[PDB]
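First up is the structure itself, then whatever we jot down about it.
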Amino acid sequence: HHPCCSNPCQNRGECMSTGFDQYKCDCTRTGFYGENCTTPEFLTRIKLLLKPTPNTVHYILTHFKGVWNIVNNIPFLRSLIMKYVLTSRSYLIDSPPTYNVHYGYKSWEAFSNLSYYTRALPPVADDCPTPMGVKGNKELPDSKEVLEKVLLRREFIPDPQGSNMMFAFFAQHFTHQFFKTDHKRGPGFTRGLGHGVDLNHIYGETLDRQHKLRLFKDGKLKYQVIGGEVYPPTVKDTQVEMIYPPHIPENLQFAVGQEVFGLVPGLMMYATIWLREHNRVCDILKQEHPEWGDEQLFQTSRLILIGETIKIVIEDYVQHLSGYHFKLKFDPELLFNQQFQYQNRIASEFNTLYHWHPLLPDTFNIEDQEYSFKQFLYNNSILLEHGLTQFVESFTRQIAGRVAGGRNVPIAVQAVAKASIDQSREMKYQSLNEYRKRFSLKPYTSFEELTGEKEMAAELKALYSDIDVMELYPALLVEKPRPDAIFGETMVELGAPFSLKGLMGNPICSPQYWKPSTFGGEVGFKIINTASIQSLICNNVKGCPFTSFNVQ
Amino acid sequence: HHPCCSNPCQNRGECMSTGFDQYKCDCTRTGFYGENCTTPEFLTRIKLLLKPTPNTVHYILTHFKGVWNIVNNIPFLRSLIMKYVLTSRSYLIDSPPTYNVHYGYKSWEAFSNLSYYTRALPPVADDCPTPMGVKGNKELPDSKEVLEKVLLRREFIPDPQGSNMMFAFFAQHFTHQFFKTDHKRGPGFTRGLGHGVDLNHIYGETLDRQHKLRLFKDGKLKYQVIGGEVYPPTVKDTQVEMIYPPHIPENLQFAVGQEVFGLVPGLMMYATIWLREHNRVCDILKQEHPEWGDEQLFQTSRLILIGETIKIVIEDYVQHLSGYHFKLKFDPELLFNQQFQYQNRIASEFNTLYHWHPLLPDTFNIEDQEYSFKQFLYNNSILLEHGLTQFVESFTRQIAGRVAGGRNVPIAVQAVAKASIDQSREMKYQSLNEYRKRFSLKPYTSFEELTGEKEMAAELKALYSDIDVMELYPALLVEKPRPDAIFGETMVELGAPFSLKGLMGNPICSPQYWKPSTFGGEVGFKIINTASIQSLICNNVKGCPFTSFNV
Ligand code: COH
Ligand code: COH
Ligand SMILES: *[C@@H]1O[C@H](CO)[C@@H](O[C@@H]2O[C@H](CO)[C@@H](O[C@@H]3O[C@H](CO)[C@@H](O)[C@H](O)[C@@H]3O)[C@H](O)[C@H]2NC(C)=O)[C@H](O)[C@H]1NC(C)=O
Ligand SMILES: *[C@@H]1O[C@@H](CO)[C@@H](O[C@@H]2O[C@H](CO)[C@@H](O)[C@H](O)[C@H]2NC(C)=O)[C@H](O)[C@H]1NC(C)=O
Ligand SMILES: *[C@@H]1O[C@H](CO)[C@@H](O[C@@H]2O[C@H](CO)[C@@H](O)[C@H](O)[C@H]2NC(C)=O)[C@H](O)[C@H]1NC(C)=O
Ligand SMILES: *[C@@H]1O[C@H](CO)[C@@H](O[C@@H]2O[C@H](CO)[C@@H](O)[C@H](O)[C@H]2NC(C)=O)[C@H](O)[C@H]1NC(C)=O
Ligand SMILES: CCCCC/C=C\C/C=C\C/C=C\C/C=C\CCCC(=O)OC[C@@H](O)CO
Ligand SMILES: CCCCC/C=C\C/C=C\C/C=C\C/C=C\CCCC(=O)OC[C@@H](O)CO
Ligand SMILES: CCCCCCCCO[C@@H]1O[C@H](CO)[C@@H](O)[C@H](O)[C@H]1O
Ligand SMILES: *[C@@H]1O[C@H](CO)[C@@H](O)[C@H](O)[C@H]1NC(C)=O
Ligand SMILES: *[C@@H]1O[C@H](CO)[C@@H](O)[C@H](O)[C@H]1NC(C)=O
């Protein structure tokens, strides 16, 4: 078998076979040397001693509110801290990207083929004696068993950070522009060839789809007006293909950028909000530029909405998730004097960590009604009956489920959660602890250490036998959460670098793009730099209801 | 008309309409301010005062040979100078890329759509009163008249730098991996979706084409043996589509990565040389790694050949072109502490400036034979008849033509030269002087200043009227060359920044790729770092004939 099966090379050292039973580690620029890149250079040894743990940093960022209240209001200090936040997390992602599901070594095919999700860790070789390499049993434990014992919801566990349904549905809507698995090809392939925040979920992945969605007047997107309210246009009207069961009435077959968004009225709520936002921005730009044609109006609005999206994701969405007292800032200028690659490739493991199905409640509570999953799925009449104002008011008040902590996946989506495990194994994912080391985390030494608890830990111990073969995905959902937090350490420390790269890597954040003229002048630039989840709703939802990402 | 038609914004300021007849200049980060971004900030004043001209820098690099001989043998100083060369060129190219033929403003379509060549300068708006904006006449001069008067060869003018046919065909073979105009869509579109040095011209643009070209044994490419010599396989054998005239016999239809390389036996020479090199590298890697399968042998060999290519282009090819006494270095590590984007998008203007058709001789001289264009084109019999050794020997001896200085385009390719002009206009290219300003060069104040001469200048004046509407492409071919040089200032100062990006931007140059293990270990890595045009020919051509890009 492949001599690199045991993952012998440490500290980002790269393993290469040198014969049938021999390997070599390439310790280039790791700061380590020796056979397995485990002997530190002198300068490295000092860095390890001085470097605080992620849990220490988290404590600092989530306490001392009085000090942070000062920091947040001194623009120079806020910028400095944010510059550190950005740069401390940038160096962890290979960019240009490296591995994929089919390539455990660098290749032009893995680099150039945009149809693959990239990989933070190479896959376990095909001929390895065990699934995780050389450790553990010949087979991993039954996935249905892992699911049932440590993942499935017994009783609803609310998120102690107060994440609501506005947050949960924003998470789903936003990420589904860049997690678009091409199931025809396999779980390691994507349909989102832009590999990031291009807003294809609004505009369509292809030019063909985009042009079917466009009005070709005033830069705008096509729409319909039902009971005086603006909604996306129909499949019939546009000839835009969507996923709908046959029994859905023509009028409720809404056509949007992303073909799966009719699945859930919560997704269609945001699809509608963003459609309205695009047309609103077209109006503003038309007022600024009566001389502009439809094409420039459309394209400039798209760039503005991309900017709005990144602004909101950083300052509201990630801000909420983090639990930080420090106020995160979207400011591309923070990177202009730094080394940073303005490019991104979506990582398979980023997809996997983002399977936050515990967020989902047992019922979807809108106005006085409580809808089951079966009543909610593919049911856009709910959206029409209640309207966007009530959707916002209800979803703002309804708490979401805790993701870490174990036993909180609703049974309605048990098959989805089982698929995350099954596809991970199919894609030959390395273990949790290999991923922990990859992102500069200390490997867990027991199951009890992972869960911070005894019962699930014992179940997992009997299932997996060795902590070193525990799998990434289920570990994320059973991990001991940070104090009163939605996530444990592994989720934050893997998710943050992937996220940073997707957000700041966007070409609009690059110096040649980050200019008023790119966005139609100061007015368009202003729309980006003042965007918030609240203003998004305020501008595009009747009555400007209050909203936020927490129930509070 | 569009208020930005006059190109009012200077020093990289972006122009935006603010009404039907008003514009505004966005002067962000230009180091200038005011209505047209022409008032320099204080730091900029000092920078401009201390900045040497490209002509001055060129003088220093092409003189003081003895000092450069010393400098070349001190690794720290060579690295420091090469680093400067790389970083001074870098800031000139938009990366991520911005404009294209259809987009004079930044847009997601322009950024994301890889089918377009990018544009260093936005197209002139469709409604502008004149082709160049507002200056000049309603129509540009007849492209035939421009061609006949100042571009077409009378007497053959040899390149004073001594460029040979090895160089001329290398230029053609190398660049045609990334200049692959999609003529079905238009001149602003490309089929080279990798936008750089990916060696699709050897391996094929698509996976389907690559798989037809591969042996699937030992990582190797399919090949045939003719008279004991290795050549590319046939169209009939691979089912790989190639562009050939119908009369070309099946045995003479070689199948290689790039569809058009059957056009010219000089191209098929390099196609054969590089095919052999791939298979040679496969042999070496199999010795290093008996445990590896076909897929990894193939992929790692491709990576090594990409490295060899960049190595040769910098240290032999650009080295020869530059005329520098300073020895250029291929070293990715020079950029590791620098701000640099490991990405590239091929510019239309880079394509345009690289139409070096004056390089071509009147006849192609192989051994005792002199082949006209008619006899040479599409004639791979010539390659088989003489063999690669005689091709190398002959092409190394034969001098190429001077590109700048005017009147050196061979008649045989007059329609191609006329197309470069016509397609520039179709693509709504801004003027020569606009491109000079875009690249920190002083606008020419007269046609005499451009040519360094009187006869052609007076013909151009009669044709164009105003120096500020002189077109880019004809300008490059008539420009006063540097002393005893192949090119004028405009060619080098536009070409070098596009070139640097395409070469150093390659992902193999990034810190996570630039490691021995990427290339199968130290042996594979050394193949790259010791590559040369001479070694390429020595290892792959019977008899190891001597070669270089000069003489
Ligand atoms: C971010 C949180 C989140 C939420 C709240 C959520 C809410 C819901 C929900 C009810 C609202 C239902 C019925 C489902 C059901 C599914 N989810 Co999500 N999903 C979420 C994150 C994801 C992600 C990420 C994927 C992978 C998408 C991919 O790879 O294409 C996913 C995939 C799926 C899939 C299969 C992949 C596909 O292409 O569709 C189903 C079925 N699901 N999920
Ligand atoms: C690098 C120097 C070089 C050389 C030595 C060379 C040698 C030769 C040669 C004799 C061997 C012949 C018969 C041709 C003939 C042609 N060349 Co060149 N070409 C060269 C640089 C280019 C470039 C660059 C293009 C544009 C390629 C594209 O856009 O696809 C080109 C395009 C062409 C075209 C397409 C015309 C158009 O519309 O662009 C023809 C025909 N030609 N060329
Ligand atoms: C990016 O990578 C994927 C995965 O390798 C590529 O898709 C694959 O493409 C090949 C060749 O085009 C397909 O192979 C087959 O060829 C023959 C037809 O001659 C036939 O026997 C098979 O039915 C099939 O067509 C292969 O199916 C396909 N693999 C998939 C879909 O997983 C893709 O082409 C690459 N993208 C680019 C731009 O290169
Ligand atoms: C670096 O590599 C590892 C291999 O993972 C180690 O080899 C192992 O040493 C173990 C002792 O703790 C043995 O029990 C085990 O048999 C052995 N594995 C194999 C397959 O050789 C090397 O000793 C280590 N080298 C250094 C220099 O630290
Ligand atoms: C990149 O741009 C080109 C040109 O706009 C697109 O090609 C056109 O696509 C439309 C809609 O599919 C076709 O109707 C036209 O025939 C094409 N125009 C041509 C040939 O010039 C191309 O689709 C774009 N690429 C992507 C991936 O969106
Ligand atoms: C900025 O540029 C504009 C346009 O080039 C200048 O306006 C022109 O100036 C000339 C001479 O001053 C006049 O002949 C014309 O009235 C204008 N030209 C055009 C195209 O209409 C303006 O002077 C510049 N502004 C500054 C502050 O220097
Ligand atoms: C492309 C965006 C993806 C969605 C982003 C949201 C979550 C990412 C997924 C998992 C990570 C879990 C929590 C992230 C929130 C806070 C963690 C700290 C944020 C940080 O350090 O900077 C954050 C810094 O990177 C922001 O720039
Ligand atoms: C798209 C892929 C581009 C690969 C490059 C291929 C061809 C480009 C070669 C020449 C372009 C035309 C003129 C420049 C040539 C020589 C001038 C000197 C070069 C220099 O000073 O910097 C040298 C410094 O820039 C070295 O990088
Ligand atoms: C949705 C509820 C899960 C049903 C599947 C039961 C599979 C066995 O799972 C068991 O469930 C018990 C009850 O929570 C726990 O006490 C045990 O620790 C657990 O192993
Ligand atoms: C869909 O929602 C409506 C409320 O708008 C509800 O009355 C109906 O029963 C639901 N339909 C299905 C098929 O669940
Ligand atoms: C092709 O080259 C051969 C020499 O190998 C020559 O004799 C012949 O005339 C050429 N063919 C044509 C049609 O020009």
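The count begins at 1 with the first shown residue.
Quick check of the header: X-ray crystallography, 2.2 Å.
Placed from the backbone N, Cα and C atoms, the Cβ positions cover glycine too.
The active site, proton acceptor annotation in Swiss-Prot covers A:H176. A:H176 (active site, proton acceptor) carries neither a helix nor a strand DSSP state and counts as coil. There are 19 other Cβ atoms within 10 Å of the Cβ belonging to A:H176 (active site, proton acceptor).
The active site, for cyclooxygenase activity annotation in Swiss-Prot covers A:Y354. In the three-state DSSP scheme, A:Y354 (active site, for cyclooxygenase activity) falls into the coil class. In sequence order, A:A171, A:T175, A:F179, A:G495 are the residues near A:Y354 (active site, for cyclooxygenase activity), counting only same-chain partners six or more apart with C-beta under 8 A.
For the recorded site, A:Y324 (substrate binding site), the DSSP three-state label reads coil. Every protein chain considered, the tally of other Cβ atoms within 10 Å of the Cβ of A:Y324 (substrate binding site) stands at 17. What Swiss-Prot lists as substrate binding site is A:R89, A:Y324.
For A:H357 (mutagenesis position), other Cβ atoms within 10 Å of its Cβ number 21. Per Swiss-Prot, heme b binding site is recorded for A:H357.
What Swiss-Prot says about the mutagenesis result for A:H357 to Y (Swiss-Prot position 374) is this: Impairs peroxidase and cyclooxygenase activities toward 2-arachidonoyl glycerol.
Other Cβ atoms within 10 Å of the Cβ of A:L500 (mutagenesis position), summed over all protein chains shown, number 22. In Swiss-Prot, the entry for mutagenesis A:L500 to A, F, P or T (Swiss-Prot position 517) states: Slightly reduced activity. The structure shown retains the original residue.
Mapped onto three states, the DSSP output places A:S548 (mutagenesis position) in coil. Annotation of the mutagenesis experiment A:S548 to A (Swiss-Prot position 565) in Swiss-Prot: Decreases acetylation by SPHK1.
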(request) Write down the Cα-Cα distance for A:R89 (substrate binding site) and A:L500 (mutagenesis position), rounded and given in Å. (result) 7
(message) Between C-alpha atoms, which of these recorded positions comes nearest to A:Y324 (substrate binding site): A:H176, A:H357, A:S548?
(response) A:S548
(message) Using only C-alpha positions, which one of A:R89, A:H357, A:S548 is spatially nearest A:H176 (active site, proton acceptor)? These are the recorded positions in the record.
(response) A:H357
(message) Given a separation of at least six residues and a C-beta threshold under 8 Å, show me what packs close to A:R89 (substrate binding site) in the same chain.
(response) A:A496, A:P497, A:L500
(message) I'd like the Cβ neighbour count for A:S548 (mutagenesis position), meaning other Cβ atoms within 10 Å of its Cβ, all protein chains included.
(response) 17
(message) Give me the CA-CA distance between A:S548 (mutagenesis position) and A:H357 (mutagenesis position), in Å, as a whole number.
(response) 20
